[PDB]
Amino acid sequence: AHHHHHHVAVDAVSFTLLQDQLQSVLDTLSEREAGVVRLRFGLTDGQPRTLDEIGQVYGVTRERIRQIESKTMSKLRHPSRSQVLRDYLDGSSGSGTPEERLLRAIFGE
Amino acid sequence: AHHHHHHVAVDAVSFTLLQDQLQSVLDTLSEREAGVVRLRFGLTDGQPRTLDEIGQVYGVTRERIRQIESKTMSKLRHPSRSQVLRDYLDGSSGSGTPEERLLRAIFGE
Amino acid sequence: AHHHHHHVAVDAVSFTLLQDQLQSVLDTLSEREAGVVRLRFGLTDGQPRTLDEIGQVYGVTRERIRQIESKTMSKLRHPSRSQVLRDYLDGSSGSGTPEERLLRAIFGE
Amino acid sequence: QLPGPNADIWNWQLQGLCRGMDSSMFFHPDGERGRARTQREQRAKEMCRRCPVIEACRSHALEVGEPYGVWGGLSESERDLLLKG
Amino acid sequence: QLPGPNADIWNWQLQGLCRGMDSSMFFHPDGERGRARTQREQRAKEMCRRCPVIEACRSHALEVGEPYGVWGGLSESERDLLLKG
Amino acid sequence: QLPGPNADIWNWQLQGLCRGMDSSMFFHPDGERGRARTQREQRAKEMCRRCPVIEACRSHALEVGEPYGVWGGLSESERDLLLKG
Ligand code: SF4
Ligand code: SF4
Ligand code: SF4
Ligand code: NI
Ligand code: NI
Ligand code: NI
Ligand code: NI
Ligand code: NI
Ligand code: NI
Ligand code: NI
């Protein structure tokens, strides 16, 4: 109900990535940008799509999908909204979760 | 069916906390104590409650809820039953899980 | 839908073990071998079975079940198919998952 | 170890004599008044007075702070009197 | 830190003046043409020209590479002209 | 590395010649008797006799212990005879 998460390592740094916090990241994108992300990386069904397959979905060229992807990555890293990304990438901390509050009560302060 | 768990870090120590082992911790409390814990930290629905909101649930004062919370924390740390807490906090070990038994069979001894 | 996983530590080495990758490991076994594994370690329902209980299931002796288990472990470690085991034991890497692809897009290269 | 002031409780709790018992010998049900209360406390204390880690238990409860329960052979009110007067 | 070339963006982004704002002040909707486009850019730039980390923002966008958005008080086309000519 | 005695198998298995094959060339179906059995073994062995890590495979099976399968160009019974007599 909130538990779905993934463990990943990229260049020997580890991440715990919560589905709910990914949804908060995607919510900052346009509907088409978020859909391109979901199709490109296989978030919808585990299966990545090619740029041409995604362009078929949205009625645009492969090159426009490439540009949509590029614009999305710039959007996700922009300082205006990049705290949502920071929160997602720091999922291993459990900050603001019921269990972290409980443990702080048990341990004091 | 047993997988729901949370990753949390408190003062740079990390924990893996299984919902089934949390249920075993709560089972050692009275029904009202366990309910206060669930409401206070948002285990029921992700949303913490104030002491006054919880007192409304149980028909008691905010101060009685504060005392119920305090008594609960003493109960959870008492040496009589604190092994259930130890087991919960050591969830990253996977001790007594099907997968840990399988891996010990594959690895030997 | 792919998230079910377990965290285990064996002799101070930690593993993240995905149910989908365990299924790929079991798929390389015979139906009876995979069933013996599931019953012996409690993968079906959290509850390990004795060798005699498993022999009752398959109509064979306790000693034949011991031999089936031994043969299974040799099969899982044989160099012919041991990449499926390697993939399972390396679940903490998240390699080939949607989230790892997404993070590599965000981070570059 | 654990974070916070309770960092080291596992150093001694594994030797406590009460380790198997239900928490009911050491904590009063919410409503309890009169005879029952005191009879619960003295039963708990008979165990503490046989326990090998009574000193560590007592020290944890008084110095780190446990407001509820019998710890170290001391009742809740005994500890409250010692600490606050 | 983060892996890859964006390893160090958190060093400066926490001081950016735009930190609370919707990304719409800094990125053009897909269809945008004429007046609207330029009026969006100059609004974004008025903020950058007040921002304490404008130099780090500009340097990230030009040297590490951000093809879209207003960064460091520079538009997309300004940066494309500087980098590719 | 892995825990236990199989700690180092990945050092050599990635070079094994059988790496792509179904385990059926190296393990007998449960019921197998007569001709089929031996014909399976000699096929597996023809591969081992071409394999670059045959020595490491053979050593793992005999010294660390693999009761089932063809390893290192040796059958199950060959290894059982060598180890137990
Ligand atoms: S002193 Fe009493 S409460 Fe403390 S561990 Fe010993 S028996 Fe338990
Ligand atoms: S320079 Fe502009 S885009 Fe960069 S952080 Fe400052 S206000 Fe935001
Ligand atoms: S010696 Fe035979 S069983 Fe061992 S890795 Fe080589 S081919 Fe495979
Ligand atoms: Ni959930
Ligand atoms: Ni939960
Ligand atoms: Ni589960
Ligand atoms: Ni499971
Ligand atoms: Ni996990
Ligand atoms: Ni899943
Ligand atoms: Ni997922």
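Residues displayed in chain D correspond, in order, to Swiss-Prot positions 6-90.
Determined by X-ray crystallography, 1.5 Å, according to the entry header.
Backbone N, Cα and C atoms are what each Cβ position is placed from, and that goes for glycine too.
Using a 10 Å radius centred on the Cβ of D:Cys23 (mutagenesis position) and all shown protein chains, the other Cβ atoms total 22. DSSP gives D:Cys23 (mutagenesis position) a helix state. Look at Swiss-Prot and you will find D:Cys23, D:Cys53, D:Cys56, D:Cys62 tagged as [4Fe-4S] cluster binding site, backed by a curator's inference.
Sequence annotations record features per position, and here Swiss-Prot assigns domain '4Fe-4S Wbl-type' to D:22-86.
Among the sequence features in Swiss-Prot, the mutagenesis site D:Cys23 to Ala is noted as follows: No 4Fe-4S cluster assembly, does not complement growth defects; when associated with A-53; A-56 and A-62.
Here D:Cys53 (mutagenesis position) comes close to D:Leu22, D:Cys23, D:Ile59, D:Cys62, D:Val75, D:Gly77, D:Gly78: these same-chain residues lie at least six apart in sequence, with C-beta atoms under 8 angstroms from its C-beta. Under mutagenesis, Swiss-Prot gives D:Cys53 to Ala with this note: No 4Fe-4S cluster assembly, does not complement growth defects; when associated with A-23; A-56 and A-62.
Listed in Swiss-Prot as a mutagenesis experiment, D:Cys56 to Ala is described as follows: No 4Fe-4S cluster assembly, does not complement growth defects; when associated with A-33; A-53 and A-62. Sequence-distant neighbours of D:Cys56 (mutagenesis position): residues of the same chain at least 6 apart with a C-beta under 8 Å from its C-beta are D:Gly21, D:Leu22, D:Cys23, D:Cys62, D:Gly78.
Annotation of the published mutagenesis D:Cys62 to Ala in Swiss-Prot: No 4Fe-4S cluster assembly, does not complement growth defects; when associated with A-33; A-53 and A-56; the original residue is retained in the structure shown. Counting every protein chain shown, 27 other Cβ atoms lie within 10 Å of the Cβ of D:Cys62 (mutagenesis position).
Under 8 angstroms separates no C-beta among the mutagenesis positions D:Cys23, D:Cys53, D:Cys56, D:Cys62 from a C-beta of chain A. Candidate mutagenesis positions D:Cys23, D:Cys53, D:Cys56, D:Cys62 yield D:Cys23, D:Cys62 as lying near chain B, with Cβ-Cβ distance under 8 angstroms.
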